[PDB]
Protein chains: 2
Amino acid sequence: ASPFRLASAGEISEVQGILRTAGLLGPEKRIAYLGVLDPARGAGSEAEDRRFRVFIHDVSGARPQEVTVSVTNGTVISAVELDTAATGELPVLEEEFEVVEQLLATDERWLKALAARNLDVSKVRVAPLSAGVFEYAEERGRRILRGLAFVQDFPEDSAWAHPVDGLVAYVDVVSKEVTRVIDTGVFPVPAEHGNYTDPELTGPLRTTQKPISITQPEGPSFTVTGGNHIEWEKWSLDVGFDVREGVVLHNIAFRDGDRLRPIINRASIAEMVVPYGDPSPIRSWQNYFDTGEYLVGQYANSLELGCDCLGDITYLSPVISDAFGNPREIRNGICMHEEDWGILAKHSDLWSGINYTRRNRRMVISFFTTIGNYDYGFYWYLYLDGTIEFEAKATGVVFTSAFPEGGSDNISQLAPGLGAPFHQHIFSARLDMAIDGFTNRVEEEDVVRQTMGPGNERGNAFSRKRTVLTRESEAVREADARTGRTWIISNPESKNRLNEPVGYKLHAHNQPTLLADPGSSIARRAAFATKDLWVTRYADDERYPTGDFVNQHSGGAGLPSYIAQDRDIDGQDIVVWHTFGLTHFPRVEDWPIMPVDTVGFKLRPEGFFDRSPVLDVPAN
Amino acid sequence: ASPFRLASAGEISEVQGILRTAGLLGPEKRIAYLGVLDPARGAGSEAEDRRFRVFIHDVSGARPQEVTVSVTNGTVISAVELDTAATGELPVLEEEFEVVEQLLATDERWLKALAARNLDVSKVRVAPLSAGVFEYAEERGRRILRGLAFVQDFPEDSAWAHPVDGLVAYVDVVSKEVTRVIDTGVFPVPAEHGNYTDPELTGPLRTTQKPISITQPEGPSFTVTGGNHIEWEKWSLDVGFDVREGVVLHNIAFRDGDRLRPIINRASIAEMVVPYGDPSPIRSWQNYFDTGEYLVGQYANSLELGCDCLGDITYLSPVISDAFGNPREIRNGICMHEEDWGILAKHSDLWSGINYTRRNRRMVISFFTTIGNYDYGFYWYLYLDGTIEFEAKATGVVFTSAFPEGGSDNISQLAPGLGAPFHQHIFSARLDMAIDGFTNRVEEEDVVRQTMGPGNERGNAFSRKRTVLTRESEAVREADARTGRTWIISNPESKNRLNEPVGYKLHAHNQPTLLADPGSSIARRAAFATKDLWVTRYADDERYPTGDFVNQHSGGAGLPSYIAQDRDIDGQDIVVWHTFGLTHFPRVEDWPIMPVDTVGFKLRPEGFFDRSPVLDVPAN
Ligand code: 11R
Ligand code: 11R
Ligand SMILES: [Cu+2]
Ligand SMILES: [Cu+2]
Ligand code: NA
Ligand code: NA
């Protein structure tokens, strides 16, 4: 019955049928994006209307459309033709991945480049890479992918070991034409293999790891109802999935006594971008918006038990649309489990003689996606004590280049002749806040040092200050780790028993934000990534920090456009957008397959509860 | 046979016998500190000499002594009388804890203060609190403790709920005299109880938590030999224990192929301080050096299976000296276990068709200590991929005060009338580095932004810079989170296969450092805490960032004195001292017993290995 239930195969097939019936999904049409829309504010009273949003591409060269369908009512709500030169190209289609290599394989310029390097065209893989927006006027309004080449010596070879530097091509994937082939000169193609399952490289596998068995003999402590509604240790939420954002959490709330208290209305990773810091023209255009351009949900892995997710696991298998509107299941695409998390609280008291220890646990909701060379795990955690956390785990194979003779200020060496250009992985978490309901505000809290003097004669005092962000113009904030800066989301109309507004505190990792020059294309297209925290007034059409159409789309949309409205955010329905990222100078240890590295953030209750919320946790 | 083995009960009894025989341990003498000394540099060649360092207090008022004993040879190596007014008082003795309350109970001034507040003296607990160094000239050369009062309504009551504000006393614990009683006025003693095992407060305990069973059917993957030598997944180390520092790691090394490669010679938490930020004269003197003044090892908890440490646990039970030189075992005082740590590396490749997933694990070595109201867990982690991490877990009961009518800039409210003064918990990790041996250097590495222009026409480039710290005068460094600042310890004489010096990178959390005014007593006594990173040239007598005797000791010793020597640290035997801490503005959720919060740091290999060190980890 829940309006927040996952899309079913039947709903997707029904959208297909509605579009077909309406004349919007003939044989030349392809679905580039399809997802369920969230219910409107105050929709709980009215009967449900399951609506789906669809981006439809046309392979014959006609203009694409944005369409909203009511699957409940069997109707098209709206359909509008898109001018992609203005509003952006549609996301990259899975079917376009192969096209770059295929077209290049019979292009005389490409073949000349490969022949100059004595490379067999049958062995040359070409990555289908998003193009961005640079100086090439002919690309405006065209669906372009750029191609970088990697040699695969045999079918099971890791092509990433053998980058073909000095060469890049640009391809129109609709007209099926190669627009440009740029050859700046030959570089040696690195020869060492990077085959991490080859015994020659691994050596004898370890026999020293004894089994770790994690079981729950009475099953898990969480329940799943309605397909995706989770209840666990006072927490209540719905686990959604979208082909763009991946796992999306809805209606995160905590049962405090008799009252179900909302905390976050919607939590997602609304964008992620990988900007590269190598000024070589072969890669200086490289910025992968894995979420906005590629759709990370689409490439979610099927996760194997005892391998990807360990313990007593409950899986969800979300359904997405293929290019033709047929449903496709991602079997075991979402993992859900609880795990022990060490000591929760402990005290051994010298006066009362009471010794007290309690254990912590967390609920984990995760997926793993693969975007070419990269593989990312997205993990949401709920803890017994009210803490909410997100963690991204970055692994896969590093994106490679040649390592220049005489070194580089922008590339590190991984193996003889093999380079890894410097880059960042920068995430935007969109948190549609609902601290005890929708009337919320944000304060920036800094530690305040105090001078020795009257009122502080020993020079020991310290304090803090809170500054309310009253309007969107004042709500674009930067980190200040030195002053312990955090941001508190509170409800000014809901007080705890000590007469203080209830709140949650966001604790950032204070990693560097976007490093690119502020006048670059990427600083404009990923403007969100230049600042740690943004707060907007909620609006139904302000979904992504980069806007709806990121592919080959200049600045003009997204967060900078939203905040120009300068709306009241002091005790209103607000959205926090937190930028956080990893700055990666690849190390030799990252090669030939990279150990996981992490980044994230958390929010902790801050006078939300009237005392510790875990006094009722039992011993042992 | 290992010279790094834990002290045995026999060794401690033998030190006692040697001291007795030498005339140094008569009936008026008490042992305030006893610990084994590490072997001298280059001692491996010579036969072993187990030496012990002892601080001996005299209850009759005579001067204390510092003594070094050779237990192997049955000799006193050295014995020197200490002038405590100059070099500092000895650590607080466990037997002195009760003395403050006992002396105050018959003092007319104290009784008058309690009577003004209608408090039964039999119900008033007095915390035995370190005194520091302030304006009281009579305290110089005397062993003083200060007393703050807390009412205990009945034997099992949590006295922390009932602070008696406006009152503090100072006591000479040797002459057994009350030197001062200060009463600045009555405050209401908060009345609500804080009894976290009382059903009235907890309510009905949860019945929703289903068991999590963690077992190892073939036992653990680590071995313990020689009592405390651990081998686990290529790692080699010795687990030491000292009554001051607690768990100390020695000889951390990694077996890379056939070669045992040193990484860290000695790792410890060499100090921890809890400075309070309330300018009230009742607490403005409050700074607890839990390590230096109280000795955190002494109060290590006995850790219960399935409660404190979960899984297949191997315990060590370290032996310490009581006040008379008799051995006392801390049963199950150190936990050792390995645990699963999620995904280690993962890639699903679109060209090779190979799908690869490997799991991570970490070895955990921990203890938990209790210092009055506070309880801290100290955790060291070794990971499969070469990462070394420390984490402190802070819990217990928050130190309380009255909450002032009309609020406070330096105290938060926890319950009606109940306050928690702001404070920090600041740790110093002393890492005696040995990256591939002892010839090491430290570089500070910052991200470098680049301007759009020639050589960077698209404004995408970014880089980094490394600055070698050549001498101790240049080696007192601060965090810069905005520029992604880290510190690399390398061996300039040991290169990896790419001809780059092998190294490890220290990743700090960049939390605020000491907030007190730089002219305060605490800024001088805890000078280490004002800066994030210090590097010294190794010396056998430079053990603690605060010197050997912290109790009632002014500035003059410790790190500022060590670095004045301005020694060469560029390719030498060096020591890194990392300051890291928690700044605590207590929340209502911290009351009546606080959920764990954490802080720490890690070091990751940085061109130490010739490729990923975990290619030989098997599937599943
Ligand atoms: C942004 N950026 C930097 C970047 C950089 C590069 C690329 C890029 O683009 C974005 C790419 C995003 C997509 C990434 C998701 C991961 C894709 C993985 C490939 C999908 C796939 C597609 C096809 N196949 Ru098959 N196969 C066998 C074992 C394991 C497999 C894993 C995956 C297979 C696959 C397997 N197969 C079936 C039977 C016998 C042999 C084989 C082989 C041999 C060698 C390779 C693959 N397979 N297969 C081959 C031919 C036809 C059909 C077929 C099938 C059908 C169903 C299942 C498996 N295979 C972006
Ligand atoms: C820096 N700062 C802010 C600060 C602030 C405040 C203080 C402070 O000082 C530093 C203090 C550092 C020391 C902290 C370490 C923790 C000390 C814990 C107290 C030790 C202790 C000391 C004594 N006893 Ru008992 N006892 C029973 C159960 C559980 C117990 C736990 C601990 C017991 C204890 C227990 N006992 C035995 C038999 C019957 C009843 C009892 C009771 C009842 C009520 C309380 C305690 N006990 N006991 C009582 C009397 C005589 C002997 C005795 C023993 C002997 C052996 C074991 C247990 N007990 C510093
Ligand atoms: Cu990376
Ligand atoms: Cu604290
Ligand atoms: Na909101
Ligand atoms: Na060293």
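Residues 9-628, in that order, are what chain B shows, numbered as in Swiss-Prot.
The way this entry was determined, per its header, is X-ray crystallography, 1.7 Å.
Just so it is clear, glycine is given a Cβ too, placed from its N, Cα and C backbone atoms.
As annotated by Swiss-Prot, active site, proton acceptor applies to B:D298. According to Swiss-Prot, the feature active site, schiff-base intermediate with substrate maps to B:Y382. Among the features that Swiss-Prot reports, substrate binding site is placed at B:296-307, B:379-384. The Cu cation binding site annotation in Swiss-Prot covers B:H431, B:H433, B:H592 and rests on experimental evidence. One entry in Swiss-Prot concerns the mutagenesis experiment B:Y382 to F. Its note says: Loss of activity.
Features as recorded by Swiss-Prot, highlighted on the structure.
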residue : record                       : contacts (Cβ under 8 Å, 6+ apart)
B:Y296  : substrate binding site       : B:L137, B:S138, B:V281, B:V282, B:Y302, B:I379, B:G380, B:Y382
B:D298  : active site, proton acceptor : B:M280, B:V281, B:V282, B:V304, B:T377, B:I379, B:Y382, B:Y384
B:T299  : substrate binding site       : B:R252, B:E253, B:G254, B:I277, B:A278, B:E279, B:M280, B:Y552
B:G305  : substrate binding site       : B:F249, B:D250, B:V251, B:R252, B:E253, B:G254, B:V255, B:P326, B:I328, B:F375, B:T377
B:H431  : Cu cation binding site       : B:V282, B:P283, B:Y284, B:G285, B:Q294, B:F407, B:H592
B:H433  : Cu cation binding site       : B:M280, B:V281, B:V282, B:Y382, B:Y384, B:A400, B:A402, B:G589, B:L590, B:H592, B:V607
Listed in sequence order, residues not in B:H431, B:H433, B:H592 with Cβ within 8 Å of the centre of the Cu cation site Cβ atoms: B:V282, B:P283, B:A402, B:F430, B:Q432, B:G589, B:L590, B:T591
B:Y382 (mutagenesis position), number of other Cβ atoms within 10 Å: 23
Cβ atoms near B:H592 (Cu cation binding site) (within 10 Å, other residues, all chains): 22
Winner by Cβ contact number (other Cβ atoms within 10 Å) across the binding-site residues B:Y302, B:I379: B:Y302
Entries of B:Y296, B:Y302, B:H592 (binding-site residues) sitting next to ligand 4, with Cβ under 6 Å as the cut-off: B:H592
Binding-site residues close to ligand 2 - of B:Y296, B:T299, B:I379, only those whose C-beta is under 6 Å away: B:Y296, B:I379
Reduced DSSP assignment, B:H433 (Cu cation binding site): strand
For B:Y302 (substrate binding site): DSSP state (helix, strand, coil): helix
